[PDB]
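**Q** Below you'll find the structure I mean.
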Amino acid sequence: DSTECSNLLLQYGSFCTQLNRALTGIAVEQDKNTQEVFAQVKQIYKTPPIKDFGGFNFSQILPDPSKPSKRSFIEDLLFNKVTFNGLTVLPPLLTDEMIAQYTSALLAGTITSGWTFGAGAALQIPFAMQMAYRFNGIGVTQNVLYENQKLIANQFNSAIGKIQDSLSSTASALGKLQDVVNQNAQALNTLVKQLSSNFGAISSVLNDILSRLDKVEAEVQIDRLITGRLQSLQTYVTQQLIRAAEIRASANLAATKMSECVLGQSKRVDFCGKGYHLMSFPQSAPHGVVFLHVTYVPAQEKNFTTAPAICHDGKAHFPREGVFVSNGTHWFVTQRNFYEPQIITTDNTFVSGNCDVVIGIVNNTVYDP
Amino acid sequence: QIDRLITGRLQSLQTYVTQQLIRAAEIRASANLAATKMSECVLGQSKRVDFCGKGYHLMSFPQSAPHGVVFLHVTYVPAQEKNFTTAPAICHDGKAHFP
Amino acid sequence: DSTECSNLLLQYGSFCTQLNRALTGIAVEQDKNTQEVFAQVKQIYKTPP
Amino acid sequence: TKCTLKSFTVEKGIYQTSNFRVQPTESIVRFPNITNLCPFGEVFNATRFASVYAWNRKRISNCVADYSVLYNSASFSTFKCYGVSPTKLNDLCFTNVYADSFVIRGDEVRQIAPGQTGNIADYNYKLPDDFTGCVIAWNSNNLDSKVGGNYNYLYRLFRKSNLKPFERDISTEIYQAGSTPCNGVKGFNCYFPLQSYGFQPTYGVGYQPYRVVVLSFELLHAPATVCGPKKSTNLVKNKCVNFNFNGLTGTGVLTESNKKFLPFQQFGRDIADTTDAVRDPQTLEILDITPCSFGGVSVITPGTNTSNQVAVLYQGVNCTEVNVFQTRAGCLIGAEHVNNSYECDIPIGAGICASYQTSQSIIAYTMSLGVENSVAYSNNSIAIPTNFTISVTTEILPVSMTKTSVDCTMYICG
Amino acid sequence: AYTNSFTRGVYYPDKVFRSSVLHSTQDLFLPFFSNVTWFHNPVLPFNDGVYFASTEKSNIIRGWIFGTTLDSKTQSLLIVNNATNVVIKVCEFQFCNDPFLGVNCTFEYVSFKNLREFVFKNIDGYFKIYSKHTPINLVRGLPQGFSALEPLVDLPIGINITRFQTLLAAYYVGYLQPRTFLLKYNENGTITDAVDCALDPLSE
Ligand SMILES: *[C@@H]1O[C@H](CO)[C@@H](O)[C@H](O)[C@H]1NC(C)=O
Ligand SMILES: *[C@@H]1O[C@H](CO)[C@@H](O)[C@H](O)[C@H]1NC(C)=O
Ligand SMILES: *[C@@H]1O[C@H](CO)[C@@H](O)[C@H](O)[C@H]1NC(C)=O
Ligand SMILES: *[C@@H]1O[C@H](CO)[C@@H](O)[C@H](O)[C@H]1NC(C)=O
Ligand SMILES: *[C@@H]1O[C@H](CO)[C@@H](O)[C@H](O)[C@H]1NC(C)=O
Ligand SMILES: *[C@@H]1O[C@H](CO)[C@@H](O)[C@H](O)[C@H]1NC(C)=O
Ligand SMILES: *[C@@H]1O[C@H](CO)[C@@H](O)[C@H](O)[C@H]1NC(C)=O
Ligand SMILES: *[C@@H]1O[C@H](CO)[C@@H](O)[C@H](O)[C@H]1NC(C)=O
Ligand SMILES: *[C@@H]1O[C@H](CO)[C@@H](O)[C@H](O)[C@H]1NC(C)=O
Ligand SMILES: *[C@@H]1O[C@H](CO)[C@@H](O)[C@H](O)[C@H]1NC(C)=O
Ligand SMILES: *[C@@H]1O[C@H](CO)[C@@H](O)[C@H](O)[C@H]1NC(C)=O
Ligand SMILES: *[C@@H]1O[C@H](CO)[C@@H](O)[C@H](O)[C@H]1NC(C)=O
């Protein structure tokens, strides 16, 4: 706000207009990034008083209206673990209380209606039957859920409990979000500290230059400060344009994980966490999103003898969906991702030619029901 | 006097090429996505939710546009839902049947 | 390695240090890229003889 | 807005157009309060003065001068100042100041001027050709004159060379005027270099005695122990002002504060060197200096092709400091606050949006995220679609920029 | 003879309040863990600036002389405490080469379980003095724990200095060096810890 300097800054023309226009491009993009991640539902779905979900306990990830704003228990942990010279910071368009209504809506749709709320109107389905479809989506037969439902619910409830213990005891997972806060703070600190630099001028303060000197010498001394301070903004705006492209690549990724992991069951290996993907739940965090990816990880292997096909009445039989195995004395067909042995039959198998062609075929009775 | 103009006009031109490189990286990210939608939506049928429009994807048709591409994503959207009583299994001769 | 030049360069303030910091960001990110591509395997699996 | 966008027609949106800034209401100038004034007045009231051939350099140091109390006053039988306007003397600083001082006859006071000729100037006390300083003289015929003549006051008149600026020579030794060696005694060819005034009360006003101070100055490499006088002003709180404390200038809002300053601490800084508190030297309270409120003025507009109605957002400014309506984005003016939420037409911030609607006016509202829906969920209920709709959905993706090439030499040098 | 200075001899480099913050600054300071000279008087060089400390309450350490000549060929800085007040003068003194107790002039100024500590420097025509007083529990050798030295005076003496001497259980002498320090300020506006950036790689 020195008028002597402002008359010199007019001689540089359009540079200040394009610096403001570049930062306005950054600023609108942050709202559009936030819109593309969270605002994927046309309707704010919500969850009934009958919390009856087959033994699964979502109370750590759903809202509780007793809290400060409509955040879940885990969203409150995530909101704890992340923490004036013509510079201004603007508010986001959606407040954290609005992001928490979108993550609640996405989660209430996911629990009550599966993937159906992503394809059309939400269709209700019982939660144990939604998990039966999600088990069937990873090639495990749906009876393997229903015959183990209490075990599967207790493993899930235990695993959500470990997420609270993790987020209560270590910050290190949120290093991604804290680094994004720290970089913007460090860039603003550096931009402000550069007001104190001389750039070869007699002094860093405009009134000091103006007080000491002949107007024509003072003009030449101020044009150094204008050159240095303008190069200081052009350095900062270039860093922010690159940093916004880095964040936008992560917003496009988060918008894709919302669509594919939450609104569906994407089969893309190690996209929605390690193991076979069952479902995931979004939770808000300061400047980001957190996905709790729920996955089926196989355990307790047994070694078996195996064969590509088996002979019968000279006919060669191949397994219709499973794989052939033997315990050493008897031959069975099992599904592939979980040991469940069945007797080999004329309707567990299909025939193609005879025993001559297949390498490593074996001999056993196929039962004909 | 000319060295002042060279300094300013060169800084004006460096600022333009810097922002055209960043804008070109933004347009390359969009051209990689468009080439991926061409490969996965047009040439195939994607099971990736929302990737080829809303609803379950059937097919899509590319149409050209000046400096871009337009995909007409044809999708099946389920409608007129009735609601029914359901059960996970059905019990017959003391044995559980599953669909 | 001129002292007479280096004392002038200090008057430009953070313009020197933030470039060393930017190229250090480039350099560490190359190891992050190489980790994310190859370190996807939790054990050194080996083929049998 | 039209000037900011360089266009006569403006489409719907929110546009930043200029910055608002609270103006300084007054100037505050807190030097240390006016103390240790230089003792010029004590010299003006001295009981006696030096004989001019033997004039005295009375030292002044470690004090603030004021020449304005002098140049405004008729209190002297003669007053003069040189080298600068009298108004400029109160801006000067020196390592030492002096009352270069003597008794002379009234007719000779006018000899004391920059580089000028005269018996006192050329043989007793010489000013340089561009001397900056003052001459102060007053009649002393009531004390320095005596019956039969007071001979104790004398001036030099005869010398082998005239004085250089500030040159000094007290010698009473015989002036040899010819071949005769004088042997330390008066005689033929062997005269006194001084003339006595012989002051008597019966002499006319120009041959009466006058007591004189020449205010006379010295700046060396040692610090300026003397300067012209400090200003002072009153002080006021919770208003934007231009300010100085000692030499700490700024524009800001002065406020009462709890910062635990140690006795020597003059002012306080934030993490980014921002000075944000001071000790007032005229009353030892601690003042927190808050910035004067400023922010981007954004203009919120429908398409000008539909109406000239507009609203204004003052980003981060409280409406107390600028229909009128406070928001967490800042003060909003010219828009109706409406309690029904709608989809966001024009964005503002922190859940607020605005639109032009029904008779029509700009309205502002908390935006609506979507229709609420209680899904009919229970442990044994399922919904199944009995029909379908095929849907065709457009999606548009950019693929190429306009290919550009620039001749940098023709752009830069034409 | 010599002794280790530990964390001693850090002073407020500017007359500024700073709260719950770390500030990095370059000036003349006593280096951490430096070998300060130990004494039970000699004439000593001034170098860039001086740190002085003693175990005292008897005023047998009456003060100091500073100058170039230390004698009447030119102005000399004399500091004396008379056990009622401190008096300071710059005149051409010709006092003793080794004084002990009975038990032109251009400027003038007027103001064991106890450890008393002081710092002196001359810049461009001003003389700077800083000081602190504290209890100590140890017999001899300086306390390892931190405390800061506070500015007294900014005397417009004009003269330069190259040497100094003490005026007659221990006293300790250190020399400042141009150093960068990180200074830790508490919530109540005071320095309470520091890092000598050139001390070791962890400090750097
Ligand atoms: C399977 O058999 C091999 C035979 O060498 C043995 O090393 C291995 O421990 C067995 N179990 C599993 C789970 O691989
Ligand atoms: C293999 O399975 C059959 C049926 O479970 C059983 O009778 C037989 O004893 C098993 N053989 C071994 C070696 O466990
Ligand atoms: C299985 O592998 C062994 C060598 O590891 C080999 O001797 C045997 O012939 C193989 N089986 C068949 C069906 O060839
Ligand atoms: C399977 O049975 C045929 C005769 O039906 C015999 O030739 C063949 O060797 C048998 N193969 C094995 C692996 O026992
Ligand atoms: C001058 O300033 C001091 C220190 O702020 C104050 O104590 C004193 O009352 C003031 N005196 C006058 C006459 O204003
Ligand atoms: C302005 O409004 C008129 C209404 O008829 C419409 O035809 C026109 O397309 C609008 N836009 C411009 C740029 O005139
Ligand atoms: C605005 O100023 C008034 C002044 O009384 C104050 O009460 C209020 O808290 C300030 N902030 C807002 C958001 O109104
Ligand atoms: C709008 O709601 C506020 C409380 O949120 C209330 O004070 C105000 O009177 C309401 N205005 C109208 C027109 O209903
Ligand atoms: C179907 O859903 C509606 C809406 O919730 C409910 O009123 C009705 O009782 C349900 N009927 C059956 C058979 O589920
Ligand atoms: C299905 O919807 C179409 C319109 O989309 C309608 O013409 C048709 O009659 C409907 N069929 C049934 C069985 O409801
Ligand atoms: C210098 O310092 C080290 C560590 O304080 C000490 O061991 C050594 O005796 C000292 N040497 C001298 C010459 O003072
Ligand atoms: C800071 O100052 C307050 C003044 O009331 C005092 O009570 C407090 O103990 C001080 N803090 C420390 C850490 O000494």
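Heads up, chain D uses Swiss-Prot numbers, so what you see runs 299-620, 641-676, 689-744.
If you check the header, you will see the structure was determined by electron microscopy, 3.3 Å.
Each Cβ is built from the backbone N, Cα and C atoms, and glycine gets one as well.
Just lifted these from Swiss-Prot, have a look:
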type    : residues    : note
MUTAGEN : D:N331 to Q : Reduced viral infectivity
MUTAGEN : D:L452 to R : Increased resistance to neutralizing antibodies. Decreases HLA binding to NF9 epitope. Increased binding affinity to human ACE2
MUTAGEN : D:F490 to L : Increased resistance to neutralizing antibodies and human covalescent sera neutralization
MUTAGEN : D:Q493 to N : Reduced host ACE2-binding affinity in vitro
VARIANT : D:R346 to T : In strain: Omicron/BQ.1.1, Omicron/XBB.1.5, Omicron/EG.5.1
VARIANT : D:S373 to P : In strain: Omicron/BA.1, Omicron/BA.2, Omicron/BA.2.12.1, Omicron/BA.2.75, Omicron/BA.4, Omicron/BA.5, Omicron/BQ.1.1, Omicron/XBB.1.5, Omicron/EG.5.1
VARIANT : D:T376 to A : In strain: Omicron/BA.2, Omicron/BA.2.12.1, Omicron/BA.4, Omicron/BA.5, Omicron/BQ.1.1, Omicron/XBB.1.5, Omicron/EG.5.1
VARIANT : D:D405 to N : In strain: Omicron/BA.2, Omicron/BA.2.12.1, Omicron/BA.2.75, Omicron/BA.4, Omicron/BA.5, Omicron/BQ.1.1, Omicron/XBB.1.5, Omicron/EG.5.1; complete loss of interaction with host integrins
VARIANT : D:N440 to K : In strain: Omicron/BA.1, Omicron/BA.2, Omicron/BA.2.12.1, Omicron/BA.2.75, Omicron/BA.4, Omicron/BA.5, Omicron/BQ.1.1, Omicron/XBB.1.5, Omicron/EG.5.1
VARIANT : D:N460 to K : In strain: Omicron/BA.2.75, Omicron/BQ.1.1, Omicron/XBB.1.5, Omicron/EG.5.1
VARIANT : D:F490 to S : In strain: Lambda/C.37, Omicron/BQ.1.1, Omicron/XBB.1.5, Omicron/EG.5.1
VARIANT : D:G496 to S : In strain: Omicron/BA.1
VARIANT : D:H655 to Y : In strain: Gamma/P.1, 19B/501T, 19B/501Y, Omicron/BA.1, Omicron/BA.2, Omicron/BA.2.12.1, Omicron/BA.2.75, Omicron/BA.4, Omicron/BA.5, Omicron/BQ.1.1, Omicron/XBB.1.5, Omicron/EG.5.1
VARIANT : D:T716 to I : In strain: Alpha/B.1.1.7
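Could you place the listed features in the three-dimensional structure?
**A** If you draw a 10 Å sphere around the CB of D:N331 (mutagenesis position), it holds 10 other CB atoms from the protein chains shown.
Under the DSSP three-state reduction, D:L452 (mutagenesis position) is assigned to strand.
Within the same chain, the residues at least 6 positions away from D:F490 (mutagenesis position) whose Cβ sits under 8 Å from its Cβ are D:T470, D:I472, D:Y473, D:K484, listed in sequence order.
In the three-state DSSP reading, D:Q493 (mutagenesis position) counts as strand.
For D:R346 (variant position), applying a Cβ distance below 8 Å and a minimum sequence separation of six or more within one chain yields D:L441.
D:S373 (variant position) counts 11 other C-beta atoms within 10 Å of its own C-beta, drawing on all protein chains shown. DSSP assigns D:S373 (variant position) to coil in the three-state reduction, placing it in neither a helix nor a strand.
Classification of D:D405 (variant position) by DSSP places it within a helix.
When secondary structure is read from DSSP and collapsed to three states, D:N440 (variant position) falls in the coil class. Listed in sequence order, there are no same-chain residues at least 6 apart in sequence whose CB falls under 8 Å from the CB of D:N440 (variant position).
According to DSSP, D:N460 (variant position) sits in a coil region rather than a helix or strand. Counting every protein chain shown, the number of other Cβ atoms lying within 10 Å of the Cβ of D:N460 (variant position) is 11.
Cβ neighbour count for D:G496 (variant position) (all protein chains, 10 Å cutoff from its Cβ): 16.
Using a 10 Å radius centred on the Cβ of D:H655 (variant position) and all shown protein chains, the other Cβ atoms total 15.
Listed in sequence order, the same-chain residues six or more apart from D:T716 (variant position) with CB atoms under 8 A from its CB number zero; the list is none.
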**Q** Using a 10 Å radius around its CB, how many other CB atoms surround D:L452 (mutagenesis position)?
**A** 20
**Q** Using the alpha carbons only, what distance in Å do you get between D:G496 (variant position) and D:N460 (variant position) once rounded?
**A** 24
**Q** Note down the number of other Cβ atoms within 10 Å of the Cβ of D:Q493 (mutagenesis position), including every protein chain shown.
**A** 14
**Q** Other than its own, how many Cβ atoms are within 10 Å of the Cβ belonging to D:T376 (variant position)?
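**A** Counting Cβ neighbours of D:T376 (variant position) within 10 Å gives 15.
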**Q** Using Cβ atoms only, which residues of the same chain lie under 8 Å from D:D405 (variant position) while being at least 6 residues apart in sequence?
**A** D:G504, D:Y505
**Q** So which of the variant positions D:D405, D:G496, D:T716 end up next to chain B, with Cβ to Cβ under 8 Å?
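**A** Cβ contacts with chain B under 8 Å: D:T716.
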**Q** DSSP secondary structure for D:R346 (variant position), reduced to helix/strand/coil, please.
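**A** DSSP call for D:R346 (variant position): coil, neither helix nor strand.
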**Q** From the recorded positions listed here (D:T376, D:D405, D:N460, D:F490, D:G496, D:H655), select those whose CB sits under 6 A from an atom of ligand 10.
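**A** The qualifying recorded positions: none of them.
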**Q** Cβ under 6 Å from ligand 5: which of the recorded positions D:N331, D:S373, D:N440 qualify?
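**A** Correct list: D:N331.
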